[PDB]
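These notes are about the structure you will find just below.
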Amino acid sequence: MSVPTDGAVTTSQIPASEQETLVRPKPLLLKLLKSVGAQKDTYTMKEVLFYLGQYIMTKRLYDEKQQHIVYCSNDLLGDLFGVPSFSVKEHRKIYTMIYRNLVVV
Ligand SMILES: CC(C)(C)S(=O)(=O)C[C@H](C1CC1)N1C(=O)[C@@](C)(Cc2ncc(CC(=O)O)s2)C[C@H](c2cccc(Cl)c2)[C@H]1c1ccc(Cl)c(F)c1
């Protein structure tokens, strides 16, 4: 991954321009972002990914770093994505799950 700013994370798995897409999170996604310090209603996708990563780590949903699975069936995140678990390595899949929870500007 790459970190172009102190509040953004990017990946070579997704086109660079796509990660600059402006989005307005729906209520659940927005709540998760603000719980780790986000202070706005519109974000670029790379910012959303940063804050959601912060949420995941703060909630201890990725304690086992060598296995690349996030376990979230009992967390708000599981309800948001509609899955009990997912791989942190499958970036298109993650983007897809996030897109379902926002409006693209
Ligand atoms: C290190 C930090 C800057 C704090 S991080 O990158 O934000 C940590 C984070 C951990 C919480 C899951 N994470 C990951 O750990 C990454 C490194 C997971 C991997 N992707 C690919 C890997 C090896 C490979 O190329 O096969 S390892 C990179 C992974 C990532 C980065 C950028 C975009 C996407 Cl879609 C995913 C990132 C992450 C971000 C957000 C969500 Cl919702 C995730 F499920 C995963």
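Residue numbering for chain A follows Swiss-Prot; the residues present correspond to positions 6-110, in that order.
So this one's X-ray crystallography, 1.8 Å, going by the header.
Placed from the backbone N, Cα and C atoms, the Cβ positions cover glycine too.
Listed features, source Swiss-Prot:
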DOMAIN    26-109  domain 'SWIB/MDM2'
MUTAGEN   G58 to A  No effect on its ability to induce apoptosis
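Its own atom aside, the Cβ of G58 (mutagenesis position) has 16 Cβ atoms within 10 angstroms in the protein chains shown.
When the domain 'SWIB/MDM2' (26-109) is classified with DSSP, helix, strand and coil residues number 38 helix, 15 strand, 31 coil.
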